[PDB]
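Structure first, commentary second.
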Amino acid sequence: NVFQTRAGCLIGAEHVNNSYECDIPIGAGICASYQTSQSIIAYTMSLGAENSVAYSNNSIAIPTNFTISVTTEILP
Amino acid sequence: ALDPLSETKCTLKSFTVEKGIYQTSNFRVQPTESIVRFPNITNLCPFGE
Amino acid sequence: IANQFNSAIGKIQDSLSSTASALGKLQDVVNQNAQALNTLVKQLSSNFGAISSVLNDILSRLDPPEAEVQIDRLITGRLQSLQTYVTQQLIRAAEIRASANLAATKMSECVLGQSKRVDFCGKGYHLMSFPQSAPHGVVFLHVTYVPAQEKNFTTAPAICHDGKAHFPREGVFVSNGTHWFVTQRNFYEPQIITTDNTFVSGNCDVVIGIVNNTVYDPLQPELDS
Amino acid sequence: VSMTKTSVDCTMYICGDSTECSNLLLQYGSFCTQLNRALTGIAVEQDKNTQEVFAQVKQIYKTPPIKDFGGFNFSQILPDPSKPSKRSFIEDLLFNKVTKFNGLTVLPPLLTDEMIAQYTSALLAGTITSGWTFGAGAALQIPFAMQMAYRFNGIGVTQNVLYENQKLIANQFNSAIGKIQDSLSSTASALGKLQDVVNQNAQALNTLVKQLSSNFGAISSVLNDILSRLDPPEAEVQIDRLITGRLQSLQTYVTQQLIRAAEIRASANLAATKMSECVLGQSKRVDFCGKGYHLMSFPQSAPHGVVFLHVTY
Amino acid sequence: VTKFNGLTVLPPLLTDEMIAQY
Amino acid sequence: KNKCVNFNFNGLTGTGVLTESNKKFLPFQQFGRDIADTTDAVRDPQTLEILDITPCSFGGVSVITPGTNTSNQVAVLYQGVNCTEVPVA
């Protein structure tokens, strides 16, 4: 498991073409995580799912329902 | 060294002191006496050898 | 709204109780201070080039003229330790003072009143917040209005009835495929198109995409009655 | 937004390839430990700015194949798929105008430029379709003619102007975007605020390297010379002089980096605030989004920063 | 969320109770 | 014991309070030290027992005074000092 990256040589990590959410940041958009017989792996940090929003001149949507959410924020 | 009020003027280097709380020389507890605990020793150094 | 809110507050108690890392922002202030205090103290054991780190030792080792040479090394090095400590505390103090001003700003816009800023009180449209005391800090619980479900509708920028373009006074025009209804952007509440809900400006030959419909005038049945 | 990531090695910097010099450095305690912890925290905060600024959304947004913008031309602001790397025509100009062995290590950035363009593309694609909604909640399809109509109603301009003058608003806007491209291409100093970050970093690193040649009262600045000349007891005197000064040199560097670290983070917080108020939604603040009544803004990526194009009335 | 060398810890101007009463 | 004194134990010098300790040491264990590498305990060489070492009380002195145009009455505050430790002044 000897691979090369823009940050440098990385030993002990398998390269997975599938992109996942960053767990342990490394660099150059590369991150490592412990997953599936589980072992460390290397992957490109994903920006999330691709959502293509329909767009048209005559098309619009009106929200039919709402939800009250409570956000927690902390400051020193 | 006169009184605490003078120490305030002495600390601020001013003959006038405005209302407030100010820090002065720190307080420290000094020892009451010296304590010496050593093991028993008798014989002279080996000046014979 | 009574169930959604009460159910939301319950999740806050379960999250803060189950997840102890949400407060890590405050724990960092405690760790940073511990490292500074611990490090500042451990520097006393360092030699700083001196023969020994104990003052009475050097005074009890080297002669008066020789000791001062070594004592100066300890005073010099130990002096730099304080400068490093004070230097970091002043810098770290700037990060805390910047946060304090931020906390004071949120309480004004979020807690006391209602804030129109975008995502300043948190995601969604802000309503009101709950201040909560926290060690060496503060916690804000922000209640917001988040839209959930939506449905695609047909819209037109204007309506044409008597030859003068009719525009919405508030909300937008929508249609289910048969008749054109007026509705707010944040929720779906069908409303009949009327002169009171629309305004008359220009003609029908200017607006691009204008459609034809029947604008109901409440004054018609009154005049007939 | 982001500043160059640097990692200084205080073991090699002070004592090159020297055992005796190293043993004399251990007498000074944790000084070399503090210098690494301070710089380590900086590199983390430099990348933390990109997370709080560049990414405002958890989803990627794309434009439809059929482009009806209502008369505006976004070809300049949106990425060009024909290019080898994903960037817009404006970002292409933004990247072009802005641009060791002693133990100084340049760490790579946590966020690549390609991934920055994806953030802007998501924000740009959203405003074209979802308008102000995607930032405040789930993506909500709205027609453009309705989008600008609401943005004028918020500033006190009845939407009558839009539908009637739409042809005129289309000419003023498109002509305005063209002026931005010409100004950015001709004027290279518009990004000078970003060039200063590069110049300051180079000056700090250049100085830090030049301090190694200073004598600091020592007979010679080279450690090998002191060891190859003086006896072991006499060499300690000369080596201590070099170490003592090189310690002050590192303390000066870290001190300046911590000060600049507070400046870059302050700027990053401002960028995150504008993206929230100016880009995602519409702000009523006075001259926060730029002179005039704020309509909406276009985020654009630039080296070690971000550019905001503010459309105002 | 939770010395002998002459380092002093100043008490806060306001107790945890007062901040809770705000 | 229970007093501020200058102690010398088999060449170990220091100033602090000496008290009996429930802290246990091993047979070979004599001079201990804290996280700061300063001795927090010692065993008496002659009679064998463990003594807890605490530094003699210390703190700052703050003077509470009104404006000079008001009056010269002053109140002294002893930082981190017990009432029984004041007479030491």
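Per Swiss-Prot, chain D residues shown: 729-827, 854-1067, in order.
Quick reminder: no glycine exception, Cβ is built from N, Cα and C everywhere.
Copied from Swiss-Prot, the annotated features are:
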type	residues	note
VARIANT	D:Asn764 to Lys	In strain: Omicron/BA.1, Omicron/BA.2, Omicron/BA.2.12.1, Omicron/BA.2.75, Omicron/BA.4, Omicron/BA.5, Omicron/BQ.1.1, Omicron/XBB.1.5, Omicron/EG.5.1
VARIANT	D:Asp796 to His	In strain: B.1.1.318
VARIANT	D:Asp796 to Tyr	In strain: 19B/501Y, Omicron/BA.1, Omicron/BA.2, Omicron/BA.2.12.1, Omicron/BA.2.75, Omicron/BA.4, Omicron/BA.5, Omicron/BQ.1.1, Omicron/XBB.1.5, Omicron/EG.5.1
VARIANT	D:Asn856 to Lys	In strain: Omicron/BA.1
VARIANT	D:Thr859 to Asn	In strain: Lambda/C.37
VARIANT	D:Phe888 to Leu	In strain: Eta/B.1.525
VARIANT	D:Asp950 to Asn	In strain: Delta/B.1.617.2, Mu/B.1.621
VARIANT	D:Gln954 to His	In strain: Omicron/BA.1, Omicron/BA.2, Omicron/BA.2.12.1, Omicron/BA.2.75, Omicron/BA.4, Omicron/BA.5, Omicron/BQ.1.1, Omicron/XBB.1.5, Omicron/EG.5.1
VARIANT	D:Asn969 to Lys	In strain: Omicron/BA.1, Omicron/BA.2, Omicron/BA.2.12.1, Omicron/BA.2.75, Omicron/BA.4, Omicron/BA.5, Omicron/BQ.1.1, Omicron/XBB.1.5, Omicron/EG.5.1
VARIANT	D:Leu981 to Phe	In strain: Omicron/BA.1
VARIANT	D:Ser982 to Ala	In strain: Alpha/B.1.1.7
VARIANT	D:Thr1027 to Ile	In strain: Gamma/P.1
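Taking the features listed in Swiss-Prot, we show where each one sits on the structure.
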residue   : record           : contacts (Cβ under 8 Å, 6+ apart)
D:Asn764  : variant position : D:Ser735, D:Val736, D:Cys738
D:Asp796  : variant position : D:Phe898
D:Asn856  : variant position : D:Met740, D:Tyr741, D:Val963, D:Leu966
D:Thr859  : variant position : D:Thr734, D:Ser735, D:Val736, D:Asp737
D:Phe888  : variant position : D:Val785, D:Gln787, D:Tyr789, D:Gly880, D:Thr881, D:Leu894, D:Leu1034
D:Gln954  : variant position : D:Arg1014
D:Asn969  : variant position : D:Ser975, D:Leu996
D:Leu981  : variant position : D:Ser746, D:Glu748, D:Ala989
D:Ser982  : variant position : none
D:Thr1027 : variant position : none
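Note: D:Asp796, taken in sequence order from the variant positions D:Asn764, D:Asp796, D:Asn856, D:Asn969, D:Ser982, have a C-beta within a distance under 8 Å of a chain A C-beta.
Those variant positions from D:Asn856, D:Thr859, D:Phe888, D:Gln954, D:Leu981 lying by chain C, with Cβ under 8 Å from one of its Cβ atoms: none. D:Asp950 (variant position) has a Cβ environment of 10 other Cβ atoms inside 10 Å. DSSP gives D:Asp950 (variant position) a helix state.
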